[PDB]
Every structure is written in C-alpha cells, then in structure tokens.
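Participant: Handing you this structure, nothing more for now.
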Amino acid sequence: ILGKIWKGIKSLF
C-alpha cells in the first residue's frame, strides 16, 4: 500500500 501509492502515482504520470 505504501509503495503502491508512490509507484502507482509515479507510473501514471
């Protein structure tokens, strides 16, 4: 969850 956000948001950029 912690990385899913930082990784899910930076990947959608």
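So for chain A, numbering is Swiss-Prot's, and the shown residues are 24-36, in order.
The deposited model was determined using solution NMR.
Note: Cβ is positioned from N, Cα and C throughout, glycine not excepted.
Quick paste of what Swiss-Prot says about this protein:
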MUTAGEN   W29 to L  Drastic reduction in antibacterial activity against both Gram-positive and Gram-negative bacteria, and big loss of hemolysis activity. Similar or 2-fold increase in antibacterial activity against both Gram-positive and Gram-negative bacteria, and big loss of hemolysis activity; when associated with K-34
MUTAGEN   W29 to A  Drastic reduction in antibacterial activity against both Gram-positive and Gram-negative bacteria, and complete loss of hemolysis activity
MUTAGEN   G31 to P  Similar or 2-fold increase in antibacterial activity against both Gram-positive and Gram-negative bacteria, and complete loss of hemolysis activity; when associated with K-30 and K-34
Participant: List, in sequence order, the same-chain residues at least six positions removed whose CB sits under 8 Å from that of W29 (mutagenesis position)?
Facilitator: none
Participant: What is the total of other Cβ atoms whose distance to the Cβ of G31 (mutagenesis position) is within 10 Å?
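Facilitator: So the number of other Cβ atoms within 10 Å of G31 (mutagenesis position) is 10.
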